[PDB]
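Heads up: the structure comes next, in structure tokens.
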Amino acid sequence: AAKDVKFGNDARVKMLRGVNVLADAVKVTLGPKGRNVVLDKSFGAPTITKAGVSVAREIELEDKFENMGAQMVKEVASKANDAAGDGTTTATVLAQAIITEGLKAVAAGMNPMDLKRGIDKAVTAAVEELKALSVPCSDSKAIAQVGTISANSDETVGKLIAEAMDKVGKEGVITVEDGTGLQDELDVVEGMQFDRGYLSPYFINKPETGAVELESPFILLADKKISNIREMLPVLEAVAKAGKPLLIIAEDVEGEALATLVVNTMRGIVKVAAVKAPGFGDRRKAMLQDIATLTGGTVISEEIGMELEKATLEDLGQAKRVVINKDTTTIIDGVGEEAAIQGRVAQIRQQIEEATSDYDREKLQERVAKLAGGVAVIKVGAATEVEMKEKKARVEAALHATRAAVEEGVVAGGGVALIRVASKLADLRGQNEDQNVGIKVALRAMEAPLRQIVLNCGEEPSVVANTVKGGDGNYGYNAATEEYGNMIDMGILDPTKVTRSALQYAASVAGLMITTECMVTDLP
Amino acid sequence: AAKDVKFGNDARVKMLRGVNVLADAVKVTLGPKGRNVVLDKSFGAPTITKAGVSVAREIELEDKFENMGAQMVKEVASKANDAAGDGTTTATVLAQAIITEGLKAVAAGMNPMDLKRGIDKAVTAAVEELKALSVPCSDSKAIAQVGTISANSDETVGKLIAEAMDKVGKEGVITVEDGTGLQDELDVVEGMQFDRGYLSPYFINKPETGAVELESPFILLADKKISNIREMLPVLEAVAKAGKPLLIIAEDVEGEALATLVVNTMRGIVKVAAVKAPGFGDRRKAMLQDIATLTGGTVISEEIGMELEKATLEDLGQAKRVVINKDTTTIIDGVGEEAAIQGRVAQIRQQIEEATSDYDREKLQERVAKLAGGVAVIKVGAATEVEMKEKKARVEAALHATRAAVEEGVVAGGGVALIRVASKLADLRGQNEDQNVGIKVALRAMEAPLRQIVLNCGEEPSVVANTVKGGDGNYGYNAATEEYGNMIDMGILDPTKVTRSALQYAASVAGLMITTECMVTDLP
Amino acid sequence: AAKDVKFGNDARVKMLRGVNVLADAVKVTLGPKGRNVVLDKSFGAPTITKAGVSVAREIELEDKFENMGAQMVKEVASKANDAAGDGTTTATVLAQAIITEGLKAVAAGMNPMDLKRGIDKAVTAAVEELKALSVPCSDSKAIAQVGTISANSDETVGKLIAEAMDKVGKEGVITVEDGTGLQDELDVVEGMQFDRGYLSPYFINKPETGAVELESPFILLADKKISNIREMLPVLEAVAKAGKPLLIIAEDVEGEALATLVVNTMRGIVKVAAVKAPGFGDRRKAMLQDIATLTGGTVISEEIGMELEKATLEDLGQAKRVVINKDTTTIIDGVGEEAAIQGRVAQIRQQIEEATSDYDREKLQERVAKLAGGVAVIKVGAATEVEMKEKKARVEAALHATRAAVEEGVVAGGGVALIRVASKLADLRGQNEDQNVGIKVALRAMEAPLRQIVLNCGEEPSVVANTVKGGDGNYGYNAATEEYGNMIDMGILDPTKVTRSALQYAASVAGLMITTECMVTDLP
Ligand SMILES: Nc1ncnc2c1ncn2[C@@H]1O[C@H](COP(=O)(O)OP(=O)(O)OP(=O)(O)O)[C@@H](O)[C@H]1O
Ligand SMILES: Nc1ncnc2c1ncn2[C@@H]1O[C@H](COP(=O)(O)OP(=O)(O)OP(=O)(O)O)[C@@H](O)[C@H]1O
Ligand SMILES: Nc1ncnc2c1ncn2[C@@H]1O[C@H](COP(=O)(O)OP(=O)(O)OP(=O)(O)O)[C@@H](O)[C@H]1O
Ligand SMILES: [K+]
Ligand SMILES: [K+]
Ligand SMILES: [K+]
Ligand SMILES: [Mg+2]
Ligand SMILES: [Mg+2]
Ligand SMILES: [Mg+2]
């Protein structure tokens, strides 16, 4: 299509206009006294949210140039969210400050590229300063605090994530779903448990419900399917010579073998249950090995010379109790020694260097949690669907925030961190005057979060800013109680990772964005 | 469709106007104090770039005639990019100048054709003068400098390309992709390395991680599948008489074969590994020939008289050491003679210089880089996707600029080269006055790059130009430090190839373009 | 659709207007001081050309009637190009002159049909007169000159096609393609070359690229395909006793025989190559006989009593050198005596004197050209694609022009020839006054070319016309050097064929066009 082209001040003003539309559209959700946004959707009912990224994503402008600007600044929120999962609004505001002040510096006639350079320098130094200021977050109290703040000061979330991480372990895997009831409910699975229930409902035990429990059970593992039942002679007879109940694991077992199983179990000669393999292809075997080590038995595999026939009482695994229900399989206690299990945890460390980032991390934490650890599922309660969506979003985000807080530590919230590191980099300089101006632009922009929060609280931002800048250390302004004090002692802490990320991303996009001298877009 | 037609000055003015829209759209991106351009995209987010070609490709006008002009001059930047990969803007500016003064001369009533002739002669002579002026750049310092300048004065890129070219070789193959982290990372793989790791991790060697190393290994390769292993009697038994370890390569190997193999390695009679085929269909074979020749053995194929049974140790390949892990396989040094690998690099150089033009180059260069000349892969680091695209693009262009610099040498940047060869061609004449005017058009137009740079720096161009012409040799104006001096000592070098290419292309298209007397297009 | 109809002076004026649009659009490209035209293209970048036909083809008008006229006059340029390949503008201008002067005569109230009659007669006499004035063009100099003039006075092209025809032969085949490099490059293939490359790329020789050359090669030729390979005992045995390499030509060769063949070449016991039959049905056999005659061997044929098995070294052919590549097969020197070729060429001469006169003439002449008359491929060098297109086009046209010059001879350029034959037909009369007006219309129109060229040079056309008519013989006006003189001695030569063609076509189409009294077209 024929293109519309614009140059210089015209284009820059246009862009800035679009950017500011997006920014103003996002900013209303910042701070403890922030406000929500409703997004219409072509299909169903609209969405209410406080999460900046969503509103940014929904934003699109009619004026092609304004559209361009907004569509470029959206990447701030998007990348921020994709990276850490919180503080996206902060990032956006930073971006706006850098872009505005930057363009102002360009209007003085200064070299844009050098401005970008200065900004980049300042931001790098700031990142190092943050990495230094970062304080480790280990106690359940602090974690509760981060979770609370990331959920917009809702301590329910704090205590919830607290109980979760406390029970599973500080690194263990936690997931969250839409709840059934109105109140938040936490489900926790301890020890070895996985999907796929029993095959034949014909099996029953001492309790009801169809779930089968076994006393001092024996475990077998196989790679292939089975069809013959006479072929199970060397094993079954042995078990028939022991009297002890048996458990079998493979991808499947056909109707006739299961029939034999049901008949022999019903006549009461031996109690046996059968359950399909957990995963697919390589993964199911990779898990079968660890299950074997946990039980104490040895894996049998058709892909190796060892056949289904050759089966010994040492190849069989051992446990104290096993329970299998309709959908899930559960092992209570494997006789595998603590040294063996610990060694398994050792060998697991090798499996980390194959990311495949969060997919490898999720599968790895999944298989690891089936050891001494555990799995936590948070079911978020709400009255109506909108409440459900927003609440779940906030809870997820809170989880990500606590995770990042554990990973890279925390710094004093209320955006006082940026003020502190700027005030520390006050003496930072560049290779020439314009670059110095760039440095000053970045630093000046670093005050933006706090003052924006204060603006959203209906209080004079310049004043609060200056009064906070006048202080030292973790001195900051608590917006909820409208009083100054030590932010950490008041429990307002932002994960270092999210702040660092915000600053970096915003600095990148804005730094490039202020280097525009020409724009080409489609003609209307 | 019914056509609109225009003659003479009307058409020419229209054309010039279109050309000038494109030209101005490109021109803003020239020089160290140059500025960037934003291109809207029909699909996703907009693009920031400094690449003249990109903006040129994106340009299209509403007035059919202006459009004709612009769409004709875009080919300059395009052909320039396809040829050298840098200096496209320079070519564009040259074209604009030539077109303007040319059209002025035509409006003076001079014969356009003779103008073309004069321009062409002047340009040829200029090219000869440049190839004469060309100064070779072999050393790491200078290469670092040209790579640096092509990357808009970013010495990170220069030093990076330097380390690359140093490790792989000045002619060896280098590739570059978008990185994962924020900082640039360089990986270099020496010898033979490619995808597809082992299938069964059950067999292992001295190291951990599952990776297996072999001592003076023997290599096998097959085109089709297999099922029997007893049919491999004549080879395996022979190896059992040799003791040397074996490797197998095919599309895959079946379960029972894997069983026999794993058992045989576990019992410790012979250590052997098997890996799936690298490519697909013809490609995997085309590479299999190369691996066979590198090892020294001969390819076995079912489509030829040689069967799966018939296998000897002369067709079988040999190497000194091989390491294979989960996903990739690596051979360091094949015992295949240097004559074999050399003959093969010859043959591959032959097979690339035929296939055309774009689709083939990636797979073919992939096949080329896998020999004794290692392959270096540069991972470009960036904060956000936009920065990634622009930085990566600039890096590729810079790589091309350095390669072209190696191929044809360098001359003093700042476009002073053109000024100098112009000052040298002062006594050049033609067969008549009009051709002299053409020559003069070329010569005067050759000042355009430098003066344009100075103009972009916000300095008076005529003055700087005259002060540079007043000097001699590599005397030029460094715009970054805003000071005159020896361009070479300042590290401002333009590859001769890019300069020559620019001038020639611009000369062709403009030379033709100024001979227009009629234009025909569709009706609006 | 409902029709718009127009009569008499209205219609004629409309028609004339359209005609003049096309005419004015074309005339600008006439002469050495001619100018170019730009044609927009729906897909990619526009085309620059001097070729009248292209411009004529692109023209189309909105007014249905004007459109009608132009669309009728396009046929002149089209047929002219299909016939000779040059002089199309000349034809067009003649057409315009005839149409205008004619329409004036019709508006005088004279009988249009009689005008047609007169024009036709005058033109007939003129063509005969041209046949008389026609001077043979045999020497390399004259040919070069014609090539130069047809290439818009560029002696590079003249000398190039001259060298082409000189190396290849006055009867041999010459082709032209887009070059790879920047300079014009001539490739010449000596001795028999045709389609169909190798079958299996598996076999290779001393050179690379996959193309195989043979040393003092031996050739066999067959009519049918094969499936068995052992039955070729009498052949293979011979080569197995001789060691000399073999070449085979047949309809095809199946998979297993080709497999044995390639394996046979790989083990290195016998060097052999295989290539598909040249033509189809009658042509493949008819030429296979010729290959047999040139090599010295005898054709083997299944359709004749001699079997594939019974084959002796007397039936088998021999050659000096053979090179066969991916698509083409080439034999350098057949051992067949010089006398042998002549007799076959004789029989072909007998096959020429038959009915079917077109397609057969082409097949027969190619087949005749397949002997000592070498093949030339001209690779046209240029910097960019537009230059490439225009230059290649001009080169083809020049080639056709020289071919025609050789075929039917040459006459003095500058359009002085037409003036001469007009002045000769001054005393020509018809059957009535209106027809006299017709012949006079033709004659007056015949001055148009010269007058138009001078008009394009910007000098008074009437004066130069009169000064040239005032002279005698080949005295004419050279526009390039702006001086009068003997045109033949000045190297301005026009093929008689192209001029004759121009006059004839224009006379036909215009002659018909001026007899219009009604026009019927669609309603807008
Ligand atoms: N009670 C409080 N007093 C002072 N500052 C607070 C308080 N609660 C939160 N903040 C500050 O507000 C910021 C969080 O704002 P908000 O939760 O509205 O958006 P965000 O988390 O920055 O981004 P996202 O849109 O991803 O949620 C934090 O940086 C925090 O320091
Ligand atoms: N610091 C400097 N001082 C003087 N001249 C410079 C400096 N940096 C670059 N140049 C000149 O600028 C030119 C390169 O400009 P730039 O990299 O902006 O675009 P380009 O490479 O010409 O075109 P493109 O990159 O779009 O293909 C070089 O010819 C070089 O001589
Ligand atoms: N230097 C010259 N002096 C005089 N007449 C010339 C000269 N050059 C060419 N001509 C005349 O111009 C005619 C050819 O013109 P031109 O090559 O411009 O177009 P064309 O061949 O008529 O048609 P086309 O556009 O198809 O090439 C020839 O008949 C020749 O006599
Ligand atoms: K928020
Ligand atoms: K550039
Ligand atoms: K022409
Ligand atoms: Mg939040
Ligand atoms: Mg550059
Ligand atoms: Mg011509």
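Residues displayed in chain C correspond, in order, to Swiss-Prot positions 2-525.
Header says: X-ray crystallography, 3.8 Å.
Keep in mind that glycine also has a Cβ here, set from the backbone N, Cα and C atoms.
Positions annotated as ATP binding site by Swiss-Prot: C:30-33, C:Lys51, C:87-91, C:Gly415, C:479-481, C:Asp495. Residues near C:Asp495 (ATP binding site) in space but far in sequence (CB under 8 A, at least 6 apart, same chain), listed by position: C:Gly88, C:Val147, C:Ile150, C:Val411, C:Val412, C:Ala413, C:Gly414, C:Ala418.
Taking Cβ-Cβ distances under 8 Å and a sequence separation of 6 or more, the neighbours of C:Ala2 (mutagenesis position) in its chain are C:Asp523, C:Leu524. Experimental mutagenesis is annotated in Swiss-Prot for C:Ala2 to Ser, with the remark: Complex stability is significantly decreased; when associated with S-76, same residues as in M.tuberculosis.
Mutagenesis annotation in Swiss-Prot: C:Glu76 to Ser, described as Complex stability is significantly decreased; when associated with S-2, same residues as in M.tuberculosis; the structure shown retains the original residue. Long-range Cβ neighbours of C:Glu76 (mutagenesis position) (same chain, at least 6 residues apart, Cβ-Cβ under 8 Å): C:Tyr506, C:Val510.
Under DSSP, C:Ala109 (mutagenesis position) is assigned to coil, being neither helix nor strand in the three-state scheme. Long-range C-beta contacts of C:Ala109 (mutagenesis position), restricted to its own chain and to partners at least six residues apart, with a cutoff below 8 Å, comprise C:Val438. A mutagenesis experiment is reported in Swiss-Prot for this position, C:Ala109 to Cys, and the note states: Forms inter-ring disulfide bonds. Prevents ring separation and leads to the formation of high amounts of symmetric GroEL:GroES2 complexes.
Record note (Swiss-Prot) on the mutagenesis of C:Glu461 to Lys: Temperature-sensitive lethal mutant. At nonpermissive temperature, the rate of general translation is reduced and a defined group of cytoplasmic proteins are translated but fail to reach native form. Within the same chain, residues at least 6 positions away in sequence whose Cβ sits under 8 Å from that of C:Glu461 (mutagenesis position) are C:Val455.
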Practice prompt. Please compare the binding-site residues C:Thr30, C:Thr90 by how many other CB atoms fall within 10 Å of each one's CB, and tell me which has the fewest.
Written response: C:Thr30
Fill in: binding-site residues: C:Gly32, C:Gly88, C:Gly415, C:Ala480 - member with fewest neighbouring CB atoms within 10 Å
C:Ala480
Item to complete: Using all protein chains in view, find how many other C-beta atoms are within 10 Å of the C-beta of C:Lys51 (ATP binding site).
Response: 22
Item to complete: Taking a cut-off of under 6 Å between Cβ and any atom of ligand 3, tell me which of the recorded positions C:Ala2, C:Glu76, C:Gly88, C:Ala109, C:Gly415, C:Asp495 pass.
Response: C:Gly88, C:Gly415, C:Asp495
